[PDB]
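S.K.: Below: one structure in structure tokens.
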Amino acid sequence: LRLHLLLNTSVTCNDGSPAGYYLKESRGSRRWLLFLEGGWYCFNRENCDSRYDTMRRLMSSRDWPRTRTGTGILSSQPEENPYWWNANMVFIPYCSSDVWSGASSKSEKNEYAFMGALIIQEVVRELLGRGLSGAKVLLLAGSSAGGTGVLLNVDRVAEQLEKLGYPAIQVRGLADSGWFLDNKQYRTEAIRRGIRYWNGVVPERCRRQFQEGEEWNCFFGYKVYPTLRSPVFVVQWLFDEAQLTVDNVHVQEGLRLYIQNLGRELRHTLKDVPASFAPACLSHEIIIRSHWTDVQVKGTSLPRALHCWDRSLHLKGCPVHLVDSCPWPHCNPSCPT
Ligand SMILES: *[C@@H]1O[C@H](CO)[C@@H](O)[C@H](O)[C@H]1NC(C)=O
Ligand SMILES: CC(=O)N1CCC(C#N)CC1
């Protein structure tokens, strides 16, 4: 995939450098895959300054390489990507530190720019002039913070193409490892201070439910998903490492019951999610990993479940809702090592 910096230089990373995207076209294909990178966030000046010292590529484009290798679902080789190997591939680097929700520019009162939501919109606009105008499906995918960003932006991308006069393009979402629980720790406020810092935006219907001061609720999958209109496939490890970090979990009866209860709660939030893939593993992210084809739930791989999803949106032995029921990490033999 080749780097293109955005022609509209007013849409910037944290430090004012232009945002961009990596692209690899496939001219015999009308399918487009836009992937959102992840990588936590920062919610005040002192904490964003620390990020700039040691995580600068997540805050600036000045040191980005000109190319990047497509891996996993972004791979063009059928052996590595049985799902969408012939699609047009786009990798959108995460340089706004706002879980892709911001719409605030750098100015005399703002040390950093938080324009995650505007970066996605500008990428879609400039892609239309490079072949996206002829697409029939646009899959907006992402991992970790990018997976949460899918949930916050998928309906706005569909509305953007509608108002631009492209009603035939079907917009869908693929959220990987971005389905978190606001549960009690083992031993929400950062998000809420972040939204004020970033001038963050959330989907309209969810915003109207929780109203001013409570938009932080829309960052949590099981609360925002029921308000979405576009089809969204949800991939989520039952024992996500980032979820265990924020829960201060690093085995006696107390912790055993805590971990078993966390998997039970996550499984409950997915009962009515018709397109989902939730293995009982302790891990983090999957869809751009090279070995993403190895894990299975009830005998069905993730690339197969995604293909079954495609067929359902036009089934015998081609399932789309796959959630483990065993209650301890790595009770599924296919978990990553
Ligand atoms: C550049 O992006 C900004 C922010 O979204 C927008 O207001 C402006 O209209 C854009 N400029 C052009 C020429 O599209
Ligand atoms: C692993 C990662 O990138 N995360 C975890 C928390 C989540 C929120 N809110 C998005 C950012």
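Residue numbering in chain A adheres to Swiss-Prot, whereby the residues present occupy positions 89-275, 288-350, 356-419, 429-451 in order.
For this deposited structure, the header notes the method as X-ray crystallography, 1.9 Å.
Yeah, the Cβs are placed from backbone N, Cα and C, and that goes for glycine too.
Okay, these came from Swiss-Prot:
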- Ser232 to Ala: Abolishes enzyme activity. Unable to mediate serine depalmitoleoylation of WNT proteins (MUTAGEN)
- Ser232: active site, charge relay system (ACT_SITE)
- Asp340: active site, charge relay system (ACT_SITE)
- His389: active site, charge relay system (ACT_SITE)
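Locate each feature and note its surroundings.
M.R.: Summarising the environment of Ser232 (mutagenesis position), the number of other Cβ atoms within 10 Å of its Cβ, over all protein chains shown, is 23.
There are 24 other Cβ atoms within 10 Å of the Cβ belonging to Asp340 (active site, charge relay system).
According to DSSP, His389 (active site, charge relay system) sits in a coil region rather than a helix or strand. Long-range C-beta contacts of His389 (active site, charge relay system), restricted to its own chain and to partners at least six residues apart, with a cutoff below 8 Å, comprise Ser232, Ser265, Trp337, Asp340, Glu341, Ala342.
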S.K.: Among the recorded positions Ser232, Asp340, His389, which have a Cβ atom lying under 6 Å from any atom of ligand 2?
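M.R.: Near the molecule: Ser232.
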S.K.: Where does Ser232 (mutagenesis position) sit in DSSP terms: helix, strand, or coil?
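M.R.: For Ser232 (mutagenesis position) - judged by DSSP and reduced to three states - the answer is coil.
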S.K.: Quick one: 12 residues missing from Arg275 to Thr288, so how many Å between their CAs?
M.R.: 15
S.K.: Between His419 and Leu429 this deposited model leaves 9 residues unbuilt; compute the CA-CA distance across that break and give it in Å as an integer.
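M.R.: Across the 9-residue gap, Cα separation reads 12 Å.
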S.K.: So 5 residues are not built between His350 and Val356. What's the Cα distance between them in Å?
M.R.: 10
